[PDB]
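Peer 1: One structure follows; several queries about it will come next.
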2 protein chains.
Amino acid sequence: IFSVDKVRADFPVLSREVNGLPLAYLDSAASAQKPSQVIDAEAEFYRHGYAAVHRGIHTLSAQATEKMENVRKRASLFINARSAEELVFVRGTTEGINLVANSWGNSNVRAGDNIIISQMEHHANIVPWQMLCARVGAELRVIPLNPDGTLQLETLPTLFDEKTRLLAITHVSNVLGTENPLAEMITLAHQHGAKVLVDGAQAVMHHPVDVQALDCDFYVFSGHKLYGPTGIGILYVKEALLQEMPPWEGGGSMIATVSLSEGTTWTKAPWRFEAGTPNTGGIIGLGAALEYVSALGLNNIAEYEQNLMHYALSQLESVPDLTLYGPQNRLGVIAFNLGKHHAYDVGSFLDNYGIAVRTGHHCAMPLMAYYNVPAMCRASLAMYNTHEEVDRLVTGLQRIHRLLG
Amino acid sequence: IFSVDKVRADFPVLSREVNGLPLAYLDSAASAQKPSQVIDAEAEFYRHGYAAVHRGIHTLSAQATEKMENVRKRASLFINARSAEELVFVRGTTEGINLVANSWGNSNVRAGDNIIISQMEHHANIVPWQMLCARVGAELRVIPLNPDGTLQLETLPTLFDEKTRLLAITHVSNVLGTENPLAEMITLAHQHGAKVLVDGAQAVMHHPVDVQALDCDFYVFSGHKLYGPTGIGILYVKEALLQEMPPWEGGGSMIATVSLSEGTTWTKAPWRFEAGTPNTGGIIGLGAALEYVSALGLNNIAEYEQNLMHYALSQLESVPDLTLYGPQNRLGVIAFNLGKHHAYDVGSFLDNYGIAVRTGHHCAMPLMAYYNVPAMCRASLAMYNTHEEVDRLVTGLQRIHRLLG
Ligand SMILES: *Cc1c(COP(=O)(O)O)cnc(C)c1O
Ligand SMILES: *Cc1c(COP(=O)(O)O)cnc(C)c1O
């Protein structure tokens, strides 16, 4: 059982004041605050054990290399991959998706083929596929939305066919909070021989994730949303697919031999996908974030967060003219619009009260278009957020509506 | 005028002990140690002002965005670019070169064209061009080396022709320490209409760099060698070329509009080349590293380093059977082999004495092949290194040779 006061004491930013008022940070879905255990693990590495990591012979380099490969193993256990060698360190979810789109996509998606995404996807899980489709002459097909923010799954029979090579789908929507029924969609996709890439950027901080039970071919997530540093993320790929993938970036460490007259040969997976000095400091920090979350327990986090969400949804019913977008069982985020006020103005007033929410299209323009709105406000209710911050959001929306209505 | 004792007091790792002995870190060319000003600037950002940066409406996000764009401006002044908008944040030199090779390369290098590199290049400035040449049917031409580690510039007339699209060349060799005559090579290249990419990963920490005086089209460097955090680097591109470059990675923030029926449009340079959440923590750290180096003064650093180098080369003359590779006016690094002992063994003994050097091919296999050796040892003599550490290296090589000879 969870203690929000003890969790909050680990996060130095939560004591901050903004505009002379106490900060209510409701924007973790854009990027999470980081516990002092994470900030200090990276700082301590730089202050005491820093070195280059390419299996250097000297002591510091050999120890830094082992720290990096231990984080690879820890991340692999966190998502229940079968092996540490199925995980590639990238800059974040976006880079992971681009790596798959070029390395797997360029060799497996041909002219006349199709790829399926959904209308709720974030731009990170849209744009790389649009680019691939334009390079190879393939078609980007779209699973449409229902008004409650769930996918229209009855349309799958018209979208999947013998030319469908890939399903790229979000685990959890960054706007709606919808959790998609991945295991069943993946079963469907595999019956056609299609691979499945899952965008898990908003899933990994809310409940346990198991890629062997999901049976996904590719899974991606970013460290900075998982209470860790920026500049680091994970791409998981089934071993059999990753072993056939050609390299994306070229340079040092991803090669086996380099010759200017006989050409270059590549090293084995995962190292073939990691060119140049890695973000070692970010990798040490991510390892600490995974330990921090695992010590609190994801089932404990999920229980507290669901209870906070239930409290917020119940309190938000007393805000006049509030429109909510997404299903009632939403995870993590609440997307809303207040009466006819533009989201930018509502978010500006909320910021003037010390409450940080995100406003705009949330990198999901197609999703905004589906709802016929230019933008939305979004409150994130993470594990370190409280009932009191929910009460300040409800009061603030009531005040805004009184003032501007 | 420089004070090495005061500079060393800012670097927490330099007090460390390794194998029960005092650390002599002579591997800065692989990755540099970081001053507490740099480590703390990043930690302080995470502890007090952390937020997502995509011009968010709330206060923390708006301030984080401004911190990031101020670092872009500071980096642009450090290399004397004309504008902050000519600089793109990447993971490091390697990613920068891959970005240019795909985005500029794919649209400007065609079947039957050629690209020129040199035989001293690091793999980061070789492999992306080999990959581009294989994608488009172009030829990779090579400027050969002279025994003293300098380029055979008399071969340029046979390598440059009407089909030469690009010269990709190192500013300063990571093994030899040779500084190439960039301004004159760039004049030559531009007479043929060829563009020039400069690999400045080993130049920016040793003396002032001026891209307007060099007139290079592309310039790249990494933060971790410049006393800053890992996971962050800079790609500089002349405005007129960058403005015509299409995007490489796709996703959030690099778009202007995203549509699933009308396609996607891109934002302007530099932001079109930066997809997804940036490495904000690394960018804050890099800004602090640039301030730290500029406050010591690069001409002061260069004077101390050149004097230390002159002392080392003079002391190394008393090591029996030492072979040195590179010119006498080398910068930063000393590449060597001891008698007939394999470099791995020499480096292992040096590590047993607490002295960290790099051994192996240094991501420059063609350079090792040129000298007909499998590997070399390399000592780096950076601004925080001392005469005493040089004396320990000389004694250690003398002891190793006595013991194994
Ligand atoms: C280290 C180095 C590179 C690669 O830098 P990364 O930071 O590993 O991407 C490229 N060129 C030279 C000359 C180098 O020394
Ligand atoms: C934030 C997010 C992304 C992009 O992550 P980056 O860390 O910015 O690369 C992709 N998908 C979803 C669902 C997200 O929430």
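Numbering, chain A: per Swiss-Prot, residues 2-406 in sequence.
Backbone N, Cα and C define each Cβ position, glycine as well.
Annotation comment: Swiss-Prot describes A:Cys364 as active site, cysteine persulfide intermediate. Swiss-Prot lists A:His55 to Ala among its mutagenesis entries, and the accompanying note reads: No effect. Experimental mutagenesis at this site is recorded by Swiss-Prot as A:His123 to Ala, annotated: Loss of function; possibly due to destabilization of PLP in the active site. Looking at Swiss-Prot, you'll find the mutagenesis A:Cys364 to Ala noted as follows: Abolishes activity towards L-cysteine but not towards selenocysteine. Among the mutagenesis entries in Swiss-Prot is A:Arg379 to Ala, noted as: Loss of function.
Could you place the listed features in the three-dimensional structure?
Peer 2: A 10 Å cutoff on Cβ-Cβ distances gives A:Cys364 (mutagenesis position) a total of 25 other Cβ atoms nearby, all chains included.
The C-beta environment of A:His55 (mutagenesis position), restricted to residues of the same chain at least 6 apart in sequence and closer than 8 Å, consists of A:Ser62, A:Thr66, A:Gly253, A:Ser254.
For A:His123 (mutagenesis position), the count of additional Cβ atoms within 10 Å of its Cβ stands at 27 [all protein chains shown].
DSSP assigns A:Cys364 (mutagenesis position) to coil in the three-state reduction, placing it in neither a helix nor a strand.
Cβ neighbour count for A:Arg379 (mutagenesis position): 27 (other Cβ atoms within 10 Å of its Cβ, all protein chains included). In three-state terms derived from DSSP, A:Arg379 (mutagenesis position) belongs to an extended strand segment.
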Peer 1: From the mutagenesis positions listed here (A:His55, A:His123, A:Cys364, A:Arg379), select those whose CB sits under 6 A from an atom of ligand 2.
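Peer 2: The qualifying mutagenesis positions are A:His123.
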Peer 1: Helix, strand or coil: which one is A:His55 (mutagenesis position) in, per DSSP?
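Peer 2: Note: A:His55 (mutagenesis position) is coil by DSSP, not helix or strand.
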